[PDB]
4 protein chains.
Amino acid sequence: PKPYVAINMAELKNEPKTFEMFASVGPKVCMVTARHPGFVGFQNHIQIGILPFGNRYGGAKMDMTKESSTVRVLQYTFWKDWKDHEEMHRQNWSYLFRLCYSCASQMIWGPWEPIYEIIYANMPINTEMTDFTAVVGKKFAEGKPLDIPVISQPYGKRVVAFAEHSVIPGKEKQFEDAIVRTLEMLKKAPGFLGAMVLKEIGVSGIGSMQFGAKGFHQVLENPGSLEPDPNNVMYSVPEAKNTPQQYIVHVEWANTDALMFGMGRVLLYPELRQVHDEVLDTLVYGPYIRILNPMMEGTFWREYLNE
Amino acid sequence: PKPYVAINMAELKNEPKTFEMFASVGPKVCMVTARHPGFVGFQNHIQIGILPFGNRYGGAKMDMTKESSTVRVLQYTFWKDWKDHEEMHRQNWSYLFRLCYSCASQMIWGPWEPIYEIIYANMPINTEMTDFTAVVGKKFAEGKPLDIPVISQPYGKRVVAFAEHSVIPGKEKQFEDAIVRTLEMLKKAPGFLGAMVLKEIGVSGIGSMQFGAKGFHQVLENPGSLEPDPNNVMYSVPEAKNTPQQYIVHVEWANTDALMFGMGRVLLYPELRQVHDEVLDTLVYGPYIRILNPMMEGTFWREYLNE
Amino acid sequence: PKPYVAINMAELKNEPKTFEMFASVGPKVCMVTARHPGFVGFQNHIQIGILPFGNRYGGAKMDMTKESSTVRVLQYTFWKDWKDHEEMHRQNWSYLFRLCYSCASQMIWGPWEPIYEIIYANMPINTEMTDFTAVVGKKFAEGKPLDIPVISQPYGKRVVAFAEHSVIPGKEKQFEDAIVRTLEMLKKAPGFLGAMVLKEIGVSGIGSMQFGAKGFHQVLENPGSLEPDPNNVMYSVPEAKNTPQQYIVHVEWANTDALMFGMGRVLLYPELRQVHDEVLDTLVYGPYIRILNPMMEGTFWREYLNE
Amino acid sequence: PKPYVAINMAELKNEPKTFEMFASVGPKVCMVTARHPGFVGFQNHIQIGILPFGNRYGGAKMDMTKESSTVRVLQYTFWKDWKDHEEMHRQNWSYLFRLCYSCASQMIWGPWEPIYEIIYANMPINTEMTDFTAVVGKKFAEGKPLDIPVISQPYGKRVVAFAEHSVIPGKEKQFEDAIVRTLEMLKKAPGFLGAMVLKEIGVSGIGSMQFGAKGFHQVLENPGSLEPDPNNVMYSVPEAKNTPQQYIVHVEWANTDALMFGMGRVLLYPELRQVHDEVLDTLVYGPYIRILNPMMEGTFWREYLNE
Ligand SMILES: [Fe+3]
Ligand SMILES: [Fe+3]
Ligand SMILES: [Fe+3]
Ligand SMILES: [Fe+3]
């Protein structure tokens, strides 16, 4: 079935010390998160660039890593119930906070952790190029050759278009109907590896280190080994849900060329352009498209999705 | 069904500013072109070199990009009816002319835009290496394993042999029969990714910036933001059709080695050489073979072709 | 009287080896050509650049020799009858083919040899700056001061505007009348050294190395010392004549500045601009203006012209 | 059916001028060779190294190209009848000799051209990585999935083990029986792309430039544009057949590691070692194993082989 998604967002200095901490601390946080039985996996991204839309964002390009002074991370964790995410944080607060806080020296902004429900998903399991022979054989043995997925390679061997949208109040249903129609046609593009639509349902105060006064002081004064009071979070997840309603349209691609022209299909193919125009008419903000590299992931989240 | 093809040809300085403008302005032109419902896609090429034919063109080689001071572009746009191309230009002239004119500072020759009909086509849909598992599965589920195409990868990951021919008046039928027979045998060469024969039917004056006196002066005097009179084009598309009749034989290949020895099959394989000799006996000019890289493309034109 | 003109066109690598062969092989070809009594001279050009028309071809300039990776040659041979050119080639094929073929290692495109009739000529004999005293004296002694020409210096000491045009079918007479009126007024421009209008009447297959299948294979397989079958040309000169009709407007100038502002007189001088507008209204293609340096020439062709 | 094989052998200076002539002159010779209807294709190799057999040839390695002062070529041409090869050489002698003689400046040894019959062949058609989807689809449509070959990529994208053997007189039958059993088992090794056994039936004197006294002087005295008398060869092909009987065991591999450990299977796998020991007991000379790169080839010879 469809899990809920927590996306931890932060911006850090673009320097080797940051990427060393990704390799040291990242796996630990993931291991702590996996203590909860509602955890069904994760997909962690670094932003490598921005889709320029021709020259609409003419200072951007799809790979800005060599030039950029910062790196933005977007860490998806998937949950059977979004309340599992909140329980996990509280049950493991002593490990989690101390781990996360060790990133402090590299932080420029964040963490900010909105929660989403998945309202549409066409996402395959990941496979390495070594796996497809056995996948094909199993599917033909089962009499289901239609179930043979594209090869979506894990661990940094594909790219993600992360398309931010916020919708005019009262237009959410028109947006949702038109974006599904759009993605159902978009899957014809070469190198298309899957898509899903995330609809924000709120924000995790504890995952965003957003406390009341007491916890705020505990964070600012912290030597690194004392927890802020997790009961000092002043708001529930739904209380922080944004209006205008926010969505993420998450589309995966074989490479940045397939991304650029594949996403471009909603502008260049007249039939799809007419359908996607109904999306555009609903927007307060967007589409703003970040280019992401899914480097570290627990691919079994897609096994849960498609069961 | 078979679309018509407009091929915009130009020669520009081989320098980074030229390729930057390809990345900034090119997508804009394509987006404007896609406003017309008769537009079914595009395939935009840079010439990377010239087939030397042994040492017949001993100064040429298949990849001259490092040494060449110029870059030739050949931009295919595909149309349900060629008149759609003419209508699109006129309906969107203010955007198109101003976009296109921004390339002027890099231009050495062109634009020149002949219009072609497709008299023969054996062209697959494009697929990325990630896609072939799902394509195979669907074709077997549909009971059509013969319909499984070769893997023709989009966006700069294959090469094109662009073979110019002009034919002795009265020999067009002999040319057309023998070239089809040739291409039906050529598809056995390894790495063959498809072929088509384009027969010129005229030239788009508006796409070639070829006006009467009034438009000529408006082009030469232009600050960049004023349109030449699009009604000042003095000839219709068929009025400029060339005699001797011109053809493009367009053959796609996995790589330049497959191209070199695959096209060479019409000289090296006795059975095919006898067939291709009937092509050669009809020619005023050619074959002259440009090596093209299809870098930017709207691959859905092959979906239209093969429906 | 007016001779016919064959223009051998080719594009070669811009490197010292190419120019060394011009000095070694070029004179030999010309010497073989002078074996025929219908040969009345020659004028051999390298293209040094392209007229930018302001910034219509903003990437071009009048002298591109330092940056360009290729060099284009345009070799005029003049003939009492165009059939003399065809006879000469066949009678001397063993020398000519082997001489021309030794250029192969430098060739990128060509040879392509259209044949032209001269429909208008205002061209003086060449003289060096040392000659003018005797020319002046001789003309006054004869009572013919009007026969004193401008000083048109031979052997690379003037420049040529090579202006390509193709004309809308049915407008040939309007083009020809208007271009003659244009050139009769243009001769007032400072530094004007003469003009002629060449009208294409066909293409020499043998001079273009355009054979049937048999000769094509003999060319491609050639070690350099065996002739392709000269009777294997499959078309006569007039059979290859182009429609739309092609013309060359050939104007000679004291220097590239005189050329730029002198040719510009058809745009800058209102009275001449009105006349030349009648040329522009007839065009399918052009004017496209190559800047040529006449380096090697047999100036006695102008003596034949002016007798 | 099984063609006959001519293998032209030579050793040339290992310098870029040698490889430029391979690209310029090589295709010309092949085009001349394809004039004969008995020609069914070719496979041209450069030796990249020598299999060291541990340190039995401790000064050799599988890739010696960076260090070696020479390059050895082994050019296979395939013929319906070996007499066709002899006929082809004599019928086209003036082109062939002059083309071949242009290699003189680079030659250190050769040419030497033995002729072979194929007594065993397990060789697939070549395919590029782009082709296999259609090959699989076609074979399943034909109901013959067992006929799906390995992917044997043409044009320098695989390697060849060229294993020289000469056999004790009277042991040819034991050798032939044991090598076929060996190769039938060897096809199990990973990356095995095919094998064939060539049995020498003679030597082409004309292809080896081995004339009588008259032709020898004509060769030594040649300016490059005169043929030696091709009828001055003093021996027929079978008159030069070697005793001890010579064989080539030709095995193709995905890469040099597959080659080293795959050919090594006859030493490392006890069951196959016992079978291959019967080959070793018959030998006067060998096995000596050259590592070859098949760079230029006419892949359709395998289409003739497997029909
Ligand atoms: Fe979290
Ligand atoms: Fe166009
Ligand atoms: Fe000529
Ligand atoms: Fe041979």
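Following Swiss-Prot, chain B shows residues 2-308, kept in their order.
Determined by X-ray crystallography, 2.1 Å, according to the entry header.
Each Cβ is built from the backbone N, Cα and C atoms, and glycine gets one as well.
Positions annotated as Fe cation binding site by Swiss-Prot, on the basis of experimental evidence: B:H86, B:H90, B:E114. Within its own chain, B:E114 (mutagenesis position) has B:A7, B:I8, B:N9, B:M10, B:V204, B:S205, B:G208, B:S209 as residues 6 or more apart in sequence whose C-beta sits under 8 angstroms from its own.
Within the same chain, the residues at least 6 positions away from B:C31 (mutagenesis position) whose Cβ sits under 8 Å from its Cβ are B:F43, B:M297, B:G299, listed in sequence order. In Swiss-Prot, a mutagenesis experiment is listed as B:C31 to A or S, annotated with the note No enzyme activity. Still binds iron.
Experimental mutagenesis at this site is recorded by Swiss-Prot as B:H86 to A, annotated: No enzyme activity and no iron bound. The Cβ of B:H86 (mutagenesis position) lies under 8 Å from the Cβ of B:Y5, B:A7, B:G39, B:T78, B:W80, B:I116, B:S205, B:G208, each on the same chain and at least six residues away in sequence.
Sequence-distant contacts of B:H90 (mutagenesis position), defined by Cβ-Cβ distance under 8 angstroms and a gap of at least six in the same chain, are B:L97, B:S205, B:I207, B:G208, B:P231. Here the residue is the original one, while Swiss-Prot reports the published mutagenesis B:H90 to A with the comment No enzyme activity and no iron bound.
Experimental mutagenesis at this site is recorded by Swiss-Prot as B:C101 to S, annotated: 1% residual enzyme activity, and no iron bound. DSSP assigns B:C101 (mutagenesis position) to a helix.
Experimental mutagenesis is annotated in Swiss-Prot for B:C101 to A, with the remark: 10% residual activity. Using a 10 Å Cβ-Cβ cutoff, B:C101 (mutagenesis position) registers 19 neighbours.
Around B:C104 (mutagenesis position), the C-beta neighbours below 8 angstroms that are at least 6 residues distant in the chain are B:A11, B:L13, B:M22, B:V26. In Swiss-Prot, a mutagenesis experiment is listed as B:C104 to A or S, annotated with the note 10% residual activity.
In Swiss-Prot, the entry for mutagenesis B:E114 to D states: 1% residual enzyme activity and 4% of wild-type levels of iron bound. The structure shown retains the original residue. Reduced to three states, the DSSP call for B:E114 (mutagenesis position) is coil.
Looking at Swiss-Prot, you'll find the mutagenesis B:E114 to A noted as follows: No enzyme activity and no iron bound.
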Non-site residues, in chain order, whose CB comes within 8 A of the mean position of the CB atoms of B:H86, B:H90, B:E114 at Fe cation:
B:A7, B:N9, B:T78, B:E87, B:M89, B:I116, B:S205, B:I207, B:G208
Measure from each Cβ of the mutagenesis positions B:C31, B:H86, B:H90, B:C101, B:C104 to the Cβ atoms of chain A, and list in sequence order the residues where some distance is under 8 Å, or 'none'.
B:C31
